[PDB]
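Working notes for the structure below.
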Amino acid sequence: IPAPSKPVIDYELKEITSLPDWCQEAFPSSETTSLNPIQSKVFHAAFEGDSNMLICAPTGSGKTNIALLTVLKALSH
Amino acid sequence: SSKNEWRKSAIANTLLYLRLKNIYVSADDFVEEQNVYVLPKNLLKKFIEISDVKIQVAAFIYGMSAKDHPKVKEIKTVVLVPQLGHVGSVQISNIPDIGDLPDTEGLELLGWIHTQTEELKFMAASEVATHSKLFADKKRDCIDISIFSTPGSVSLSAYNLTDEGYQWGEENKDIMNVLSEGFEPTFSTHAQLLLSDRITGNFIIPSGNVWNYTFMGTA
Amino acid sequence: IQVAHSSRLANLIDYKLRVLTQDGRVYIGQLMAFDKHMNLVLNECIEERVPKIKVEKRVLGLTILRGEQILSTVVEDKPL
Amino acid sequence: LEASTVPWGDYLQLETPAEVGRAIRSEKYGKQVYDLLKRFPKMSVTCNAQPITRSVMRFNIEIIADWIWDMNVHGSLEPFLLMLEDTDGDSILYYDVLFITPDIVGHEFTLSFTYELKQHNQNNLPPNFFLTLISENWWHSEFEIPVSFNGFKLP
Amino acid sequence: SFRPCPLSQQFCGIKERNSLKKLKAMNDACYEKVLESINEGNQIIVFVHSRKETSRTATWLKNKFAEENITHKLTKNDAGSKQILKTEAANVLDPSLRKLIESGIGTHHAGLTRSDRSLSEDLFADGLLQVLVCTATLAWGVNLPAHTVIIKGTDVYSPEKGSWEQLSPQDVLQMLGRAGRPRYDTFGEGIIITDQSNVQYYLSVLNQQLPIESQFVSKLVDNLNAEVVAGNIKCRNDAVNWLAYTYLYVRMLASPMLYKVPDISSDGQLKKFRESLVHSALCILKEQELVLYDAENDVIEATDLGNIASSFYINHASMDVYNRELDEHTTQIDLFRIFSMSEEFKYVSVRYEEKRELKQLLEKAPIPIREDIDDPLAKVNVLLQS
Amino acid sequence: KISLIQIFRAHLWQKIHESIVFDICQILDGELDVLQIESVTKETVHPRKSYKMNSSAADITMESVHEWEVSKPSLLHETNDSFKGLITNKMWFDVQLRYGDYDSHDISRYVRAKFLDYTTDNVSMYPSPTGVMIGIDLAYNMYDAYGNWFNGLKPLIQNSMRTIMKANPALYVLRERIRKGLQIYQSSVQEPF
RNA sequence: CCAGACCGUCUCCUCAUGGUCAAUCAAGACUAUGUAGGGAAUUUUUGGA
């Protein structure tokens, strides 16, 4: 079976400099300086709404990062 | 097979509570003329539990005469002692010095108790000799409780001893199978023993808490 | 610079240590011995001067240092 | 210690450090051993029972603690699980976990409790129950004593 | 499609039936795959069913490549590499797996030393190990991806059933997850060596079709007991309410007929089914003296046993076992047996490579054994003693 | 020679010997207390001990509960014994295999000889001086035992021998092998099932 | 799993405390106890910046 399809781009790859002052050390080794395809939709959501959330995503694709973001958001209050 | 024999015995030892579901004795005629012993169902059970299927385990037993009948002997205190046991025989220490402890307001030396696996109507050479050694010039009229034990039921064979046995014991300690033969049934007069649940009793043990010196040969 | 999470003076014995004195002359040397006053016997003493800008050098001693005028001992690089 | 074939409590009993050293087959470290033996739990326990009425039975326990404390080895406190059990050691009558703190170790510390009896037991009563203090951490502490019932006639 | 390294799925599809030929065929296939890979500079993982299988597989691999070409796996000149190998070969690598390591096609499994296992893990990470034969530990635990991932076989043995089941979708997916490295490489090679008949089933699974179906039926009772202990289920209504929030309820709502449900018309929002479930729970619990319960009156309260269970996270079955097997006259020998019987050791089993050691033990064991070497309980007891 | 090799492949002789020993031990276990037996110790012998025909040693040593009053050296089959000769706490046994052959196929005599020798010879590391030499003849399937005896032992031994020859699995294996070599068979039924 | 907040999870040096050794006619190295002290004002850690 061939390699699965590459994702359709209807979004902005969210960068690290868009964050506040303290959150800029969430990505200390900012290699890309732009989040992966998955987090670009989840980033705003993570920041905006204090609601119950669910990420059905591939294995090894920014789960940790997402968690970190969530933690940061929590700490913000 | 020094390694197989012990392990198996140990394994068996789980099924020792089962040997007091059925308990019976050849009911001797009850006679007030001589002193009669009243043993309890718990102490005996405990003893059985402690004991081995093959090897002879044997403690001292103590108590005193109650005020209902001075002729009746109530076994209150079992006294478990230092001992090295074999199959059909056992090496035992001196008469216990137990004045120091409380609840011993003149508890008299009633005698001793032991296990075995051969249904006799008399005391064997390894037993009689031991008895003699224990009570040579100390107490002539003390009794013995030989408990026959086998899977299913135990049996309480109580015995007494005359003045002739002591002498024999004194002369004929180690070996002596022909002299035993000569002695034979005489003299082991069937003393009077009862088993009750209307009284109960307790255990004295050594300070080390290691009464059985089977594998502690040096100590 | 490599130096681990070391606990005490006993666990850091036989290491190349920078040593600093009261007036401001910087040293380097392998710490041989211990004492009550930290009279630390240096294996090879290269003393350095800074005038009252830039650091100089010397090489006279392989010394028994005295405790009174020492400020604080810094590790440079492990041996072997 | 393992190889000498001796009851453990004997060592505890021994008083002099020299003596201790002698008894270990090693004159060196004897003092250390002695120091650590006083740093092992040792309870000079006593207990006087007494009947309140026919059914209920009070038990005045006197629990002394002879050992010397150490925050490293012992820890925060010393839990000692008290079991009142029958003459045989067949069934438990009453139990309680007690915490020996650093403040207790040495004082004449009393402990009181009550126990209702069975019917048969009430009718005809035993020679003595067994009160048993055992350490949840320390090995071979397991101090057990005879709670006397000699001529204890109920009202 | 949003994955960093896209997963190239692949099936072998074995036609053979008899196990002696079939196995051989599988091995051949694996070899072929490996050959295809290693020529491209591909670091590769080969999953298997069992622990004992792995070593044998490795051995087989070693005997196959040496005939054709030893050179392609050890290609480098090895002045420093050799030294490195020497350093990290003969330190504490006990299981006769050191040879495999030396060869350069090693293995990691539950039953390899903590140090040894760590070394194995890092002998890939440092950048040396070509082939890696593996049990299903690595997929569950460790993040370390490895370009090519082959899954050898379908039939895993689960002590749950006591029978050789197919590879469960949830595990397979996990296994597939580790593949081409998201950081370094571009894409991933995912292969399943399997029986052709079950491929049709596997394909669907691979497409992520079989959903998260609830297995709360087994773990319900214990949970309920715990809740009771905590002190908020006072009636069956309360229990039902509690269950409402759980995923099982949701699952039932979605598709009831398979999960023991009678009908949708009478129940509606499982206002009977839930009750029934509760009742079922509370009979068994009652029997194990874990909670108090009456059928008509309906009043709940937590017992001491229940509390104990809650505290120590003891399974209900285990608790039940404890209840009967512990007795007034139970002795030192029996305690060990009882412990062994604990249901948390139902998945434990004696093995052949364990056996010599066991034999050695059970002669000189202090606490005796009523059971014997072939029984797992006995083994457990001896382990405890050790 | 070839035939013999075929028969006795996979260390057959040794296996047989050990099997016999095991059987004996089992028998002893089954009746320990009846013969006043404390422990029946299996010697951890050198693999060779069975096919050493120069030396010997004990296989199954034996320990008394109390004391055994053993008889004079004598044959396994004998009604007339007296247990008032010598005493011991420790006894032993020796299972001796030998491939008999027409001249030297008398087993009893052989047993008598070897017992007489290996007692007196210093190299045979027997623990005690009183024991028995049970001698099996593989090549004729004849046992006989020679040595000392305590009351109730001899009959038991005889019984064991009777059972052993019927049952012992290594001996049965040997027999089977022999049959194969020869292509003797037992009839069963001639027509095909 | 089980003890934890009313509570000192952990010490660099000298002396004493008792047990040892290595020893010469009355003196040193080692485990351990904190029950001792550390402005013995000057040879150091409590004042020549």
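Chain E residue numbers are taken from Swiss-Prot; in order, the displayed residues are 697-1082.
If you check the header, you will see the structure was determined by electron microscopy, 3.7 Å.
Backbone N, Cα and C atoms are what each Cβ position is placed from, and that goes for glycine too.
Feature annotations, reproduced from Swiss-Prot:
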type	residues	note
DOMAIN	E:718-921	domain 'Helicase C-terminal'
MUTAGEN	E:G858 to R	Reduces spliceosomal pre-mRNA splicing
MUTAGEN	E:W938 to Q	Strongly reduced unwinding of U4/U6 snRNA
C-alpha spacing of E:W938 (mutagenesis position) relative to E:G858 (mutagenesis position), in angstrom: 33
Spatial neighbours, same chain, of E:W938 (mutagenesis position) - Cβ under 8 Å, 6+ residues apart: E:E923, E:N928, E:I929
Mapped DSSP class for E:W938 (mutagenesis position), helix or strand or coil: helix
DSSP three-state assignment (helix, strand or coil) for E:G858 (mutagenesis position): coil
Neighbour tally for E:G858 (mutagenesis position), based on other Cβ positions within 10 Å of its Cβ: 7
